[PDB]
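For reference, the structure is listed below as structure tokens.
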Amino acid sequence: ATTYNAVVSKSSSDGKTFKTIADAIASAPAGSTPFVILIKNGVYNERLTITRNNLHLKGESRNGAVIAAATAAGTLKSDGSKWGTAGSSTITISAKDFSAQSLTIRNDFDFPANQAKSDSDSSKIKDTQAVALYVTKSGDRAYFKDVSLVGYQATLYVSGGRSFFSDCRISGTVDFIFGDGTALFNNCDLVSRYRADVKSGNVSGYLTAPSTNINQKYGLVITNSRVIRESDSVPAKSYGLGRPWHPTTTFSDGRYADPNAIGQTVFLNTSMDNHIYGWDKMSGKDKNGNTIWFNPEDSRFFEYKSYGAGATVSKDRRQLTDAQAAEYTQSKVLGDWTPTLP
Ligand SMILES: COC(=O)[C@H]1O[C@H](O[C@@H]2[C@H](O)[C@@H](O)[C@H](O[C@@H]3[C@H](O)[C@@H](O)[C@@H](O[C@@H]4[C@H](O)[C@@H](O)[C@@H](O[C@@H]5[C@H](O)[C@@H](O)[C@@H](O[C@@H]6[C@H](O)[C@@H](O)[C@@H](O)O[C@@H]6C(=O)OC)O[C@@H]5C(=O)O)O[C@@H]4C(=O)O)O[C@@H]3C(=O)O)O[C@@H]2C(=O)O)[C@H](O)[C@@H](O)[C@H]1O
């Protein structure tokens, strides 16, 4: 028995429906009773911020129900200020017990077109992060099933509590799954995209950039998934599995890269094509303003039973034991939360 509180559609011949997703979400009564919105096929050019608990979106199909907007971190607002990375997100989840099912969420910032612009072009953006989906510090228990997330740099920003991604597609280039959240991915395709602007022999991107606090048990956990190249033009050994993001953070003694953001990315039973070379380092600014490098060997970067041509076992790619792997079950990673759909 499944019923919808609101329906969104492009058609006026459809009937008693909302024309925008934002209107349907806003129509929800104040409170925390479940509110479920059906979104009929179409491309909805909208930016959304979810602040109501227990809100659920269901698209007609992943292929055909699309929420999309184009915003880069370096895109300017009316007051002349930049949106910033967090501010660039197409969808922002700042509530508990959110779910989205059978829909695509895109940031349509045309990264390749931007990079192709002449260096003297004033419209060429340097701050090229363009987030599709952002789960904030206020988000916990966010569930995404049969969802496609589209972007280049910084596609998925997972902060705050626990999120679960199931039967998913996520595409991107540089740090396309990043943040300090507990984010579990099961049976998703992680799609590394072609970079026309990267020279032969240089790195095209990094799947993950975790900023997991050292005291937090789980960061980014990827299980039973596929790490795939977008095309045969994506070179061998062009993508890192992860690099350690130590976010610029305001402390009592200044603003600098967080020393305690010692990120975790763990891959279990995941296929990898040969575009994967292994893990990588990442730079930030220290308390004195100097460049500081954070190394993968000092980070919580692990694999368990990877397979496919990108799945090499060396001293630079630490492996879990069977006993250690058992600590990364859904039950342990998500704790007392069982992700459920309405
Ligand atoms: C607690 O107090 C309150 O109650 C306040 O609440 C409100 O505030 C909001 C918000 O809720 C709050 O969290 C926040 O704060 C600051 C900051 O203002 C904000 O800009 C944001 O920053 C993120 C990130 O945390 C930063 O580290 C930094 O990250 C950059 C870069 O943007 C990011 O993409 C990445 O880039 C790497 C690499 O470094 C780069 O070279 C390139 O290669 O790309 C890489 C990549 O793509 O990786 C993903 O890392 C960079 C870095 O410097 O490390 O900027 C980010 C951004 O711009 O979004 O979050 C900060 C935080 O620490 O929380 O403040 C806001 C606000 O005030 O607007 C109320 O509004 C307020 O009044 C209070 O009441």
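Sequence positions for chain A are given in Swiss-Prot numbering; the residues included correspond to 25-366, in order.
The header says X-ray crystallography, 1.7 Å.
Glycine residues also receive a Cβ, built from the backbone N, Cα and C atoms like all the rest.
Here is what Swiss-Prot records for this protein:
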| type | residues | note |
| --- | --- | --- |
| BINDING | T109, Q153, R219, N226, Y230, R267, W269, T272 | substrate binding site |
| MUTAGEN | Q153 to A | Strong decrease in affinity for substrate |
| MUTAGEN | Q177 to A | Strong decrease in catalytic activity |
| MUTAGEN | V198 to A | Strong decrease in catalytic activity |
| MUTAGEN | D199 to A | Loss of activity |
| ACT_SITE | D199 | active site, nucleophile |
| MUTAGEN | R267 to A | Loss of activity |
| MUTAGEN | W269 to A | Loss of activity |
| MUTAGEN | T272 to A | Decreases affinity for substrate |
| MUTAGEN | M306 to A | Strong decrease in catalytic activity. Decreases affinity for substrate |
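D199 (mutagenesis position) is 9 Å away from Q153 (mutagenesis position) when you measure Cα to Cα.
Each residue contributes its Cα atom, and for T109 (substrate binding site) and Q177 (mutagenesis position) these two points are 10 Å apart. With a cut-off of 6 Å between Cβ and the nearest atom of ligand 1, the recorded positions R219, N226, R267, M306 reduce to an empty set.
Only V198, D199, of the recorded positions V198, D199, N226, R267, have a C-alpha within 10 angstroms of the C-alpha of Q177 (mutagenesis position).
Taking each of the recorded positions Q153, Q177, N226, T272 in turn and counting other Cβ atoms within 10 Å of its Cβ gives the largest count for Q153. Listed in sequence order, the recorded positions from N226, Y230, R267 having a Cα within 10 Å of the Cα of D199 (mutagenesis position) are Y230, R267.
Each of the recorded positions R219, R267 was scored by the number of other CB atoms within 10 A of its CB, and the lowest score belongs to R219. A distance of 19 Å separates the Cα atom of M306 (mutagenesis position) from that of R219 (substrate binding site).
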